[PDB]
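Engineer: I'd like to ask some things about the structure below.
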Amino acid sequence: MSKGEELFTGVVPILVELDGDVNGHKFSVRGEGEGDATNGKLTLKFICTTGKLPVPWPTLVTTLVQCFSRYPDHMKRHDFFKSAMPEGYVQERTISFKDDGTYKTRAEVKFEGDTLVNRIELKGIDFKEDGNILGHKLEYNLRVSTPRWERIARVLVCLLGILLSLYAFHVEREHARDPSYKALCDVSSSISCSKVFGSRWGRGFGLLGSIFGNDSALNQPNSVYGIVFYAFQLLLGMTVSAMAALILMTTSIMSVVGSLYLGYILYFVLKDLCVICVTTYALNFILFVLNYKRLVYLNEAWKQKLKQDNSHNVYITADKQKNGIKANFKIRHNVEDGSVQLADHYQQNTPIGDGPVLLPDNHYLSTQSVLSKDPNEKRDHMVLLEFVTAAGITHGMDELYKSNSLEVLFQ
């Protein structure tokens with residue numbers, strides 16, 4: 001919905017010009033290419049016309065034309081960028097690099113004749129000389145180390161495990177020793193009712209005492225090993241390392257063999273039902289599957305490159321007070337030594353001209369970027385291939401994990 005949409009039906013030439021100043025270092029970047037909004041495809045080449053670049057190229061990708069995003073028909077009344085054309089829009093951004101400096105960018109995106117032009121003024125401040133940015137310690141890509149659904153599922157299963165652990169602990173301490181607990185459980189089916197809390201296996205799995213003191217602090221109610229195991233799997237799940245993956249795998253195998261043991265006790269030698277126990281067993285199995293999947297991805301991701309997601313979602317909300325939009329998102333740059341450098345993106349866009357612009361509902365853009373080099377280019381340069389597609393708004397429930405209300409919580 002606009003005249004502005006008309007202008008992106010074919011292939012559009014793109015020109016990008018950037019003047020920058022990071023910690024006093026001035027530099028210029030000129031890129032040229034073409035965009036195809038029907039495929040959401042960007043093909044561009046950038047060169048640093050002032051010698052070597054003082055910042056890593058991946059730190060400038062977001063700075064260096066969302067009007068080429070592919071908006072599905074259903075969402076075409078939420079495309080602010082195209083509706084502002086040909087007059088264009090001003091795009092301002094603050095990008096905070098954690099424990100490091102900050103980018104302030106102001107850009108104009110507008111049509112000049114046939115060419116979509118993006119002129120950018122950038123200034124970086126308070127950057128560490130030996131940081132990941134000024135030290136050029138960032139990998140030359142924009143990949144996602146672990147798939148997004150695995151991170152979401154991991155934090156969800158770990159959280160639910162911690163909650164069930166805390167609740168089982170609460171029942172062991174403040175419920176399991178009361179006689180009314182025994183009398184009420186013998187007549188009612190409750191999630192708090194289980195015969196293992198006040199039992200031999202309630203502390204330290206039954207074993208691990210008579211391997212140790214039976215009064216020693218190493219013998220503990222199983223809910224303690226619960227909070228510990230699930231919080232441990234959560235905090236180490238944040239780190240993507242071969243070491244971390246091996247540790248998580250081992251601990252998950254321990255959790256599944258312990259779950260099989262206490263399950264055998266639950267069905268045969270202590271004949272009852274425990275919903276908390278069974279649920280935690282299922283959570284152990286899920287963590288086991290996620291860790292195994294993380295190892296398999298760690299070994300075969302190089303084969304599965306051709307089918308990786310590597311998509312970053314930029315989250316867009318309307319800004320009626322300024323007749324424009326706001327956007328927020330976080331880019332995780334991978335550091336050479338295995339660490340991660342976070343980049344917080346605060347963004348606002350306002351139309352340049354006085355025309356009807358589309359104020360969208362909250363949605364996001366899924367952006368994939370591929371960075372490469374030109375062997376014929378002797379200057380400091382970057383070849384960029386982008387795929388951007390708008391998402392976050394449907395009617396059906398079959399794809400509800402794709403909705404904006406659920407994706408914003410995991411970023």
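Just so you know, the numbers here start at 1 and follow the chain as drawn.
Per deposition record, X-ray crystallography, 3.3 Å.
Using N, Cα and C of the backbone, Cβ positions are placed for all residues, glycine too.
Listed in Swiss-Prot is the mutagenesis experiment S311 to P (Swiss-Prot position 147), annotated as follows: Increases fluorescence at warmer temperatures such as 37 degrees Celsius. Quoting Swiss-Prot on the mutagenesis of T367 to H, W or F (Swiss-Prot position 203): Results in significantly red-shifted excitation and emission maxima. For the mutagenesis experiment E386 to G (Swiss-Prot position 222), the note given by Swiss-Prot reads: Suppresses the 399 nm excitation peak, leaving only the longer wavelength peak at 475 nm.
Are these features on the surface or tucked inside, and what are their neighbours?
Structural biologist: Take the CB of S311 (mutagenesis position) and look out to 10 A: across all protein chains shown you find 18 other CB atoms. For the recorded site, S311 (mutagenesis position), the DSSP three-state label reads strand.
Long-range Cβ contacts of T367 (mutagenesis position) within its own chain (separation 6+, distance under 8 Å): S311, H312, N313, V314, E386, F387, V388. DSSP assigns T367 (mutagenesis position) to a strand segment in the three-state reduction.
Reduced to three states, the DSSP call for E386 (mutagenesis position) is strand.
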Engineer: Near the Cβ of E386 (mutagenesis position), how many other Cβ atoms are there if near means within 10 Å?
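Structural biologist: Taking every protein chain into account, the count is 22.
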